[PDB]
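Have a look at the structure below, then the notes.
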Amino acid sequence: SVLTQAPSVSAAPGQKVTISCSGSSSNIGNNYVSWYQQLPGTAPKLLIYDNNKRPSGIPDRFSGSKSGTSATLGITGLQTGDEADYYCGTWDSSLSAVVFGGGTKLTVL
Amino acid sequence: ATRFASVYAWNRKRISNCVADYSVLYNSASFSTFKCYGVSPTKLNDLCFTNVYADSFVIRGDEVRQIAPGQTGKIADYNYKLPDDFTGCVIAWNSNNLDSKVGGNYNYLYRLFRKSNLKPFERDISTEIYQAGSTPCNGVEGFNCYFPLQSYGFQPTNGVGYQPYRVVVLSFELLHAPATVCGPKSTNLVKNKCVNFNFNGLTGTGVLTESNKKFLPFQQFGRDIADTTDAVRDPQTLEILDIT
Amino acid sequence: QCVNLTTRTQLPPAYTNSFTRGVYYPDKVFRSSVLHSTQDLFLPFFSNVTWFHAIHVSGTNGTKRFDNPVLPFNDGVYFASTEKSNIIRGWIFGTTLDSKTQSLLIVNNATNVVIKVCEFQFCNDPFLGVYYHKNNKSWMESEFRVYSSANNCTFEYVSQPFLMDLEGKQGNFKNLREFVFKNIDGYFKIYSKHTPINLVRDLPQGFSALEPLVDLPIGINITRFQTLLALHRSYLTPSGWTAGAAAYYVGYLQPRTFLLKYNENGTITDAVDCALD
Amino acid sequence: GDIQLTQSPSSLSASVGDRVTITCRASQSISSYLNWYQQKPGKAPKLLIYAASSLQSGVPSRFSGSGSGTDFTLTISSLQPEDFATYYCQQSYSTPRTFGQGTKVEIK
Amino acid sequence: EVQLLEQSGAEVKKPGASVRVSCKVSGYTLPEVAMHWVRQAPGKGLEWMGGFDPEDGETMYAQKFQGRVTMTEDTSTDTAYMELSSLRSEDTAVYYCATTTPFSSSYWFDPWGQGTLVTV
Amino acid sequence: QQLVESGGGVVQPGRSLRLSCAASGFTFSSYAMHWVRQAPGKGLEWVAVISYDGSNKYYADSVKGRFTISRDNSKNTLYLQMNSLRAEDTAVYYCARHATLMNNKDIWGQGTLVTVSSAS
Ligand SMILES: *[C@@H]1O[C@H](CO)[C@@H](O[C@@H]2O[C@H](CO)[C@@H](O)[C@H](O)[C@H]2NC(C)=O)[C@H](O)[C@H]1NC(C)=O
Ligand SMILES: *[C@@H]1O[C@H](CO)[C@@H](O)[C@H](O)[C@H]1NC(C)=O
């Protein structure tokens, strides 16, 4: 929507590569970031909240960071079942609402 | 009270363990038909009761003479039955400014038929169909059988004989149980006078004075070394009263 | 409701010794600096008192232990607690702990305790649930996490809260709170007290005088009971339950002859049991 | 068998101020257990007479019932411009209840 | 912790209609936790919707979609109805029931909603 | 005072459709209640009774399809399930009451259309 991330990305299995989302000070700057996963026709699953907090049942192999308006979702230990789209979001005071990016569909090569 | 039910489902309130305010009953004097039994209404101020039954309902301004212990007519035939030997008072007044409404009052009801006369003080909420003739209707309405209940028609367009009375009936008894509901007597405090007394049921005879000994709040009596009752606290106005 | 988490735990009941404790005023009569002697139900001195824990963290991480049993009433019951942060509200006192008998349900729901003598259905793991309403931003108390049905009720009453805080004290009080429960002659009477205690857990050597709160027509025999609890909900962290820690003291009453020394102001300090030694 | 009703006439196109007698005849001798209804087409049937000889609240005596046994009569008098609608008689004598086929009083 | 009830079920409503969305819960009670909504169009991304505001205590409405969709709540039966109106071309899609926490900002939502497509 | 009905609709023949009708103002409980039928242009045809004050159910043998009738008295509501359908029953139904020389309680619902057809 109002945020920046690519449609798709690809990498070899078992490797280490992350995905980032570029916001602004009006959105990511003062606000906490979340990340979500969905399989085709399934229930989008919360990945990481605040970029440092794993929900219950999340592999510890995921991390996160926020540098200025840029927020990277740490993705490590690629699995054959890790291919799916990951969504960035953070609170917006601009329209005073919840915003997301277009989504990035990972591919494990 | 703001809402009396009808006579097919009259409200009954067992009352005990309190005190009677029988004075303003007579000082009310806005009440149409106010009669009593057992012994005289002036005498009943103190002559008191084990367990009273206060049951009330609303009937018509014509049928209230049916309400009398040992009479006939519809309210005493199928609706509400005073016994053969009765003690209490029938209190009756008009509530025409409340009950009867323009556009029609049809909240109120009564039972018009039943296959026997009614046992005393027992209501009848069973709204099933009675079968007057022998043809069985069996719950649904039909021929030879009618519906049990009927409304009254109340509006302020009615005459004075058709005005709604909020009849409350007080009934009394006497048992092995004590007089749990009983009328007065707060008696003015006398200081430094030889005076018989009762406080909260505590009884004795002494000279009541002002005293500076200081109770703990929940307490009642004071006492002396000898297990006499030395000092008491006036319940109505808390004060520490010696007893000499 | 009747949501339940038995979480049964082992180990022996940790006992203690009530030194001078559980001396209430068994009359309204004001007496001054006299030695009065009656034989009545009390908790005799130097007695075995079970320091129970409703919720007990034994540290590794978390490990909250919900142990509070249904307990017999026996002759009479004494109770004591500190609970700087209240987690305790009332007790379930009854016989069947079910229908077919009345039920004594003391709820000190803030702030108006609504004592209840009724017929309830008490669950297998009863306690008061507390949650957040989101409407008016107020923490309500779900009272049917204790009991499912409420009906037939015989008696109801309301008073100023027996449980009371002060706090601001960062401890050094602990607000030690005692409640005595004695069921006789149609009057089940409640007693109370509030005391500062600086000791880590157990009781001091001081005397605690308990005035009767209310003398109520109860008319039921209560042979068994359990306490009540206040817990809440949490949200996603690596549902939430067992707010803080909870422990209390219980001992059973017994007929004994005490000599009662009133003060010039009628405040009993020294009491002595006759049969003690 | 069932109890047959006979509502006659099944329509009558009428004028202002009339006095229409809508007859409901019966196959058996029914004591008074017959009623009457107002229905403009699409409305709820507003009861007019109960027990074939008694008026109703809100409905003045421009309607007037009588009859017993087999013969029952709807006595509409001083016919009003709102009274032109589809009407009905009604048994309640036995089970099953049947209603008449209706009589539409309508403006000439 | 908690599993939820479904958002709708299968609601297929031809053009010229409008549809409520009633999302119930289990293991919690309705007004201890705030609900939320997100448009998800198949082969497309997330568009947030509805929602409750931890601040100010109001139930939010997405400004872009504001006024077309409304929400009500029955606290005891845990029924929260999301009524979308005035069907249009691109507005048939999965609309997820989601739930953050009123106590804090909690941008993080409930673990997942199962999703319901609508029809235009 | 007032009667409300369950929703009517188009149902294929041979099926079943429970009919709900809730009261308001005064209870169902002390009275009986009825159902009647109005086909378009056809007279009002009585269908079936309910009698709560004992328990008994009478049906018209003219349309004897085991259209079952019972209660929800505590909601002042009444349930008659449309069983063994056939197309000429396509009509509007009413919740009814008869003044049986004693009462004046004839109160009528708003009317909903049952439709029996394979073509929606
Ligand atoms: C107190 O309640 C108890 C029920 O718990 C009653 O005691 C029972 O008495 C019968 C004899 O009639 C014994 O067989 C039971 O074992 C007793 N119960 C228990 C738990 O031991 C008793 O009736 C009640 N008190 C009074 C005064 O009746
Ligand atoms: C109390 O318990 C102790 C064990 O902790 C025991 O030695 C003692 O005899 C008991 N005394 C009483 C009175 O129960």
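Just so it is clear, chain C uses Swiss-Prot numbers, and the residues here are 14-251, 256-294, in order.
Positions of Cβ are set from backbone N, Cα and C atoms, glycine also.
Among the sequence features in Swiss-Prot, the natural variant C:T19 to I is noted as follows: In strain: Omicron/BQ.1.1, Omicron/XBB.1.5, Omicron/EG.5.1. Of all Cβ atoms in the protein chains displayed, 9 besides its own lie within 10 Å of the Cβ of C:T19 (variant position).
What Swiss-Prot notes for the natural variant C:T19 to R is this: In strain: Delta/B.1.617.2, Omicron/BA.2, Omicron/BA.2.12.1, Omicron/BA.2.75, Omicron/BA.4, Omicron/BA.5.
In Swiss-Prot, a natural variant is listed as C:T20 to N, annotated with the note In strain: Gamma/P.1. Taking the Cβ of C:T20 (variant position) as centre and 10 Å as the limit, one finds 15 other Cβ atoms among all the protein chains shown.
Under 8 Å, Cβ to Cβ, and six or more positions away along its own chain, C:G75 (variant position) finds no residue. According to Swiss-Prot, the naturally occurring change C:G75 to V is described as follows: In strain: Lambda/C.37.
According to Swiss-Prot, the naturally occurring change C:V83 to A is described as follows: In strain: Omicron/XBB.1.5, Omicron/EG.5.1. With a cut-off of 8 Å between CB atoms and residues at least 6 apart in sequence, the same chain places C:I105, C:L110, C:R237, C:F238, C:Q239 near C:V83 (variant position), listed in sequence order. DSSP classifies C:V83 (variant position) as coil under the three-state reduction.
Here the residue is the original one, but Swiss-Prot notes a natural variant at this spot, C:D138 to Y: In strain: Gamma/P.1. On its own chain, C:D138 (variant position) has C:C15, C:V16, C:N17, C:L18, C:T19, C:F79 as residues at least 6 apart in sequence with a Cβ closer than 8 Å to its own Cβ.
In Swiss-Prot, the entry for natural variant C:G142 to D states: In strain: Kappa/B.1.617.1, Omicron/BA.2, Omicron/BA.2.12.1, Omicron/BA.2.75, Omicron/BA.4, Omicron/BA.5, Omicron/BQ.1.1, Omicron/XBB.1.5, Omicron/EG.5.1. The structure shown retains the original residue. Taking a C-beta cut-off of under 8 angstroms and a sequence separation of 6 or more, C:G142 (variant position) has the following same-chain neighbours: C:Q14, C:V16, C:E154, C:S155, C:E156, C:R158, C:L244, C:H245. In the three-state DSSP scheme, C:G142 (variant position) falls into the strand class.
According to Swiss-Prot, the naturally occurring change C:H146 to Q is described as follows: In strain: Omicron/XBB.1.5, Omicron/EG.5.1. Within 10 Å of the C-beta atom of C:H146 (variant position) sit 14 other C-beta atoms, taking all shown protein chains into account.
For the natural variant C:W152 to R, Swiss-Prot gives this note: In strain: Omicron/BA.2.75. The structure shown keeps the original residue. For C:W152 (variant position), the same-chain residues that are 6 or more apart in sequence and have a Cβ closer than 8 Å to its Cβ are C:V143, C:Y144, C:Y145, C:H146, C:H245. Secondary structure from DSSP puts C:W152 (variant position) in a beta strand.
Annotation of the natural variant C:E154 to K in Swiss-Prot: In strain: Kappa/B.1.617.1.
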Using a Cβ-Cβ cut-off below 8 Å, which of the variant positions C:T20, C:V83, C:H146, C:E154 are near chain E?
C:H146
Going by DSSP, is C:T20 (variant position) sitting in a helix, a strand, or coil?
coil
